[PDB]
Every structure is written in structure tokens, then in C-alpha cells.
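First the structure, in the form of C-alpha cells, and then the observations on it.
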Amino acid sequence: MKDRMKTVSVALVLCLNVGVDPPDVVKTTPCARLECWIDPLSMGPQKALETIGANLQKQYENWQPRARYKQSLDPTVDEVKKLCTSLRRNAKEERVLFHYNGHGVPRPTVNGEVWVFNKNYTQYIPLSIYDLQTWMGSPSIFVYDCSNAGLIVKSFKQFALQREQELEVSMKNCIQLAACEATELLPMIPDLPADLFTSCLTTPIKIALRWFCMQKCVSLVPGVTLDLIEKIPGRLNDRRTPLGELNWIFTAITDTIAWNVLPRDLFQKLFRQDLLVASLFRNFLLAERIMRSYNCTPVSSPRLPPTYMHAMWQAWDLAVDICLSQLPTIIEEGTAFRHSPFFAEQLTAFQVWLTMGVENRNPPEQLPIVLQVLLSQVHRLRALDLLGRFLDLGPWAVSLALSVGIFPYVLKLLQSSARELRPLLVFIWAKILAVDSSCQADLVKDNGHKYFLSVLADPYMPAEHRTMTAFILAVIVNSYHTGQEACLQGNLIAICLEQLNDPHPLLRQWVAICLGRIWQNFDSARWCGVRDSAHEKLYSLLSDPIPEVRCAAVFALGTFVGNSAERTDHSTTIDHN
Amino acid sequence: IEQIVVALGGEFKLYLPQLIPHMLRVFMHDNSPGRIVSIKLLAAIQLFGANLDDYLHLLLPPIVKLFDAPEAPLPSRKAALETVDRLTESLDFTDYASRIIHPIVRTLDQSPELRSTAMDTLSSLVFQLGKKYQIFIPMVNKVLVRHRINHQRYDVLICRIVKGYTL
Amino acid sequence: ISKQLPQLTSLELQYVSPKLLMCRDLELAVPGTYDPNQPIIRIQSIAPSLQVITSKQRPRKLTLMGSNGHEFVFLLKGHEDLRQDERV
């Protein structure tokens, strides 16, 4: 994934204007009023406007804390221009997010204009989409929360085409999210927040539980209501509290659906390049599913096929069903929390796939879920074993596993003190390196070699694992000067000599091969070998019963002799002997 | 009922159960000349829309039973076929593949009038399914060769599914 | 405080006094209603919100729900001695 990118800045434009309704709308008596989970009519206009502005920034910060956030409450054209220009100038070539909420002004127009205020707050001033596109740079992502949001997307694409027509006399990296279709109105039901789309995009679990509590299936759960949901204990980042497990499961399920439905290139583009974009698009699926039931249809710039009917959603409905059943005892009687069986059953299904599915049939559906449990101390061992078994089928399995995004996870487990992960990691890395050899650099830059070395020096390790470690080391140092130097600093020569005479033949062969490779086009290794009496022992393999060991020893000797760069008479004497 | 449906949005879901029994009684016992009440009721069910998610298993059987019977008049049969064709655009028909495909194939024989409408309805389903249709490709083909039924739309889809494309 | 103050237009009992919020079916009679001849009327519960009249003194507008079935509205004053009114 070479085309890395980041987002650095966020601009929050809010056209709220509390207290007055625009001419277009007539509202019911109860009506929906919550904004960012705050009732604007229980306070004064200014305090409510500031509180909403702060809560929105907090909610956005939940998903991206390392960014610069700037607010713009009830603005005018000049302020918007200044803010956008300054943000673009500061960001340079990184990505920028624009967020627009228009719940207090008239609906968009067919001419490609959106409304803002005037300095006196007595009129609505149009603002052309063309100028807004002009002030913003190429890499950008837009979010619209208004009634006829589709018109904005259509006009944006029209002007993007026009800017190419007028060049023959910026959509190439722009993303857009919209809350409605060009001819639809947002729902206003008293039981829902008045900002459904942003709530779905920024606070998935809260609205998910609130929606679940409103369905006809809740009859299967006794004594669960909204008040209990209001007091769910835990934190969104503590994977052991009740409230963190749900977030974990939600992430896993959405990632699985996204991988299963979309084509490869779009999945790589949207779900694996940037964290904020990935989170937004993952919540987009929940937004779609929830809003489909109120006669509404979100829209996006890179169009995606429908996903509201995927089977995995059923699984979600099951998990919640169990978790909320324990709430009364947990909250009232101080009972302990019982962890869910979701991951165990998913792993069981993945295991069931392997027994019969050797052939190249449809791949399994639980690969991303397996990839989501490597870094948990409970399921680490079983998941690693199953992954190792999967990777052995053939090169196609390795290619698929690399494509789904497994590389960074394994590279992070090398920095662990546990003594049980050694053989599993050795097997996985051997299988990976057998196919793609370009990873060697990434192994040396982060000093992973240490790990493998600490396994090759132990005489109690079985011979097969030692052979695999030797193969890994041999592949690492081949045709790579940095690897040569780094492994010489580890004194691989002495360890190679120590185990050169083991009964196991292939171990001898690979040890000889790596020993010959290390001092290829590298004089210091040759000096070390001469000083440490290496070739004298190596001569023994010249009479081994097995021919392949003989050939490996001959290759090692030839490489040893080749390094002699016509140096002084001592090297000449050794070469002649 | 039509006007109320168009008035309320997604909230109509909270009152359909109270009315479902009366719809079931109409389709079962209807003495009207030519069964014009049923046609109007189908016209309304066409509007019902993205509701009916939790009750598609109650209404669907009767409607099917309408367009396979040999004794009923043709207009009602066409109305039922068009009703299913319209409903396919918003709902999901993956759990009832066998419960619509078999009656359609049965109705194909013994009547040449409903040919074009029948296969117009058929092509519609094969598009909400893709790979999930493979099982049925041979069987229906046997009936297609006997009466030599042709349909550009249905033919393109089959080729794309066999080759791995979609539009 | 001078700038924070003017925007307080209402008070929610939950941030102010949960004790009153928890109250239910008390045996205390509604203030200023006891008569030794008529039957007694008790406070069923207190409403959750208080409305603050915009003035310098900022009096509240409390409302109670009696056991009889009718609401009783009151004015809650602070910084004001109210005994000379009783005598008068």
C-alpha cells in the first residue's frame, strides 16, 4: 500500500440559528429537536450554540485526536473564504475535511447554491458551489447534512466536468457524503435526534442501541428499556467492560461485510488507506441500514452496491440480544459480566472450513474476523495456529492473506517476551518469505532478526524449527549489504559452526548455505571465517553421504574463495592451501 | 388506505397488522364480477413499499396462488404478476426463490397468453440474486427450448452470471 | 458570572435537587390549604422543570401536582422577608 495519505485539519460550519424556523418548514407539536444530544430550547441561544459546537468537536475527536479543529457558527461568506483559504494554505498537500449542516436555512437550489447568513442576521445570502470548490484544494472530503443533499453532489460533479471543458479552451481526489436524495425530506419523528446522519457517522453504538430498543423484536427480551440503555457501564476503549466489547464486535462485523461485498481495488482505496476515512465509511453502512427504514437513501461519491440485506447483520442482532439480557443483574445486583462467545464460534466456523476446503473454491468469509483477534491475549494462540494451518495450502492462500492486510499485525508480535509464540511465528514467517522476498528490508529496519537469532542458539529447540529459522536468516541476508552487516554484528558464523555437524541433514545443508551466503561480496565476514577456523570444519561435509549437502559445501567453499580480492600474501597462502 | 399510506412515511408499519386479516379474507372469498376488488387491493399493495419487511411471509403466498390457478380470469393473473414484478424493486426475494420460480414454470405451460408478462417478471428476480441463481439455470432451460421462449434481457443476464459480470 | 448569568432561563431538578425528584406520594399537605373541616390534600409529586422569570430578583415558578388531581402553582422568592404580609 504505497499511496499513504493523512488528514490534518477539520472545519465545522454550523448554520443553526436557534429560535427561528425557515419559511420552508412547518413542524409538528412534539417534533424532533435534539442536536448532538442537546436540547437547544432549554437554554439561551448563545449558550446552546457554543455547547453544540463543543460537543461536535468532542465527538469528532473520538476518532481522530491528532488534528486541528476550527469552528464557524452562523458565518458569512468572507469568514468562510478566510477559513478555507487559511486551512488549505497550512495543510499543503494533505487532505482536508469540510462538514456542513443546514438545518436552519432554506433548502438548496437547482442553480448550485447554498445559503449562509448576513452580518445583521436579517437575510439569507446565497453562496455558489463553484467558489467553495475554488477555495478548497484537490484532496478533500465533504459531508452534507441537509434536506435535498443530492442536488449538491450533482452540481459538484457538473462543475467538475465544466472545469475540464474550460481547460480545453478537481473531482479526481474528492470524496462526498450526503444524507438524502435529491427529492427527499429528512424524517422528523419525536423519538429520534434531529441530526440523524451525523449521529450515525460519529456515534454509532448509541444510536444503534436506541434503534434496537424501538423494533418489534425487542419483545423477545424481558425488562429492557431506554432508561437501562442510558446507564450502560464501561468505556468505548476498554475491551473488557460491557460497552467496549460491542464496539469491538461492530468493527469486526462491518469490516467483514465491506470485504465480502466490494471489489478489491475499491476496498483497498476506501478501507485501508486512512483511519478517519475508514471509520466514516464503516459507519456509513449502519447509516444506510438505519435510514432505509424511514424512506430515506444516503448517497456517496464513489458509489457502493447495496448491503442492507447481507446475512452478517443477523449475527449482529443476535450478539446485542445476549449482551443486553444480563444488564438488570449487572446493574442492580452487582453481578459480574460474562463475556460473549462471538469470536469462539467464528473461529470454530473458520476451522470447519479447513478440513474439506483444500480446493480453490469460494474463500472463507471469516478471514477479517480472524485478523481482528491476533492482538488479544485470550484468543491469540488458537488464531495463530489456525492462520498457520491456512497459510500452508499454497501460494494463493499466502497472496490472499497478504492482500486482506495481515502484514503489520505479525510484524508487531515479534516484540514480545512470551516463550510460546516462537514456533508459530517461525512457521508463519517462513511460509511468507518463501513466496515474497522483498520483505527482508522491513525485517532488518525494525531489528526483527534478534528474535530469530535467539531461537537458533537454543539447542533444545526441535530441529525442524531450527531449520526454518536458518532458512529465514539465509533469505534475509541474500544480496543485501545492510543485512550482511547486521547479521555479522550478531556473530552468526560461530553459531553456524556449532550446529554444522547435527544428524539432521537438511539442517546441515541450510546452515552451510547461509554460512556461504553471509561472506559473499563481504570481506569482514571472510576475515572472521579465516580467524575462526570455519573452512577447516566445512571440509568435513565434502564426504557426506547425501549429495545435496556436498553440493552446498562446495558452493560455500567457492563463495569463500571468490571473496579473495588479490590481497596480501597471507590471504594468497590461505587460498592456495 | 392508499391515501393514508402516502400521507404517513415509515410510521405506517405500526398499523398494518390490524389490517392484514381483512386483506387475507378478500383474496380468499371474492364474489365480485371479475374480481376487481382484488385488482384494486393489489394496486395498493404496490404502493405499500419498503414496509412489509416483517410481513412479506404472510401476504406473498396468496398472491402467488392467484396467478397459477387455471380458473381465474386473465386480468387478475396479470395484475398479480405485475404486483410481484413491482415489489421486487425494494424488498428482498432470496428466501423465496423456490416458492416463486416453481409456480412460474408451472404457469408457463397450459397458457401462451401470460408468456411475455411471465418472463418479464422472471428476468426481474434473476437480477436481485446473481450467483444465487446458478442452481436453477438448467431446469428452466428445459422448458425454454420446448416452446422456444426468447427475451434479450433474460439472455444477457445469464451470460454475465456465467462469466462473472453485472450491471 | 455577570455574562454567564442572563442565559439561565430554566432549571432542571436533576442537576439541582434529586431529592425532590425521588419524592412520591408524600403525607404532607399542600402548603396553605389545610382546613380543619375539609378533607386533606397531599402533594403527589413535583414537576421536573422550573421556569425563571426574567428580572433583577429572578424568582422561580414552581408547580406541584396534588393528590386531588389538580395542579398548584407558586412563586418562590429569595432575598425577601414575608412575615409582615402574613400579619397584614
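Since chain A takes its numbers from Swiss-Prot, the residues it shows come out as 51-219, 236-643.
Method on record in the header is electron microscopy, 2.9 Å.
The backbone N, Cα and C atoms fix where each Cβ goes, and this holds for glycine too.
If you check Swiss-Prot, you get these features:
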MUTAGEN   A:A560 to F  In alphax3 mutant; abolished interaction with GTP-bound RRAGA and recruitment to lysosomes; when associated with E-597 and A-635
MUTAGEN   A:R597 to E  In alphax3 mutant; abolished interaction with GTP-bound RRAGA and recruitment to lysosomes; when associated with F-560 and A-635
MUTAGEN   A:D635 to A  In alphax3 mutant; abolished interaction with GTP-bound RRAGA and recruitment to lysosomes; when associated with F-560 and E-597
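Everything Swiss-Prot records as a feature, shown here on the structure.
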| residue | record | Cβ within 10 Å |
| --- | --- | --- |
| A:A560 | mutagenesis position | 12 |
| A:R597 | mutagenesis position | 9 |
| A:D635 | mutagenesis position | 8 |
Rounded Cα distance in angstrom between A:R597 (mutagenesis position) and A:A560 (mutagenesis position) is 11
For A:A560 (mutagenesis position) and A:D635 (mutagenesis position), the CA-to-CA distance in whole Å is 26
A:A560 (mutagenesis position) falls, by three-state DSSP, under helix
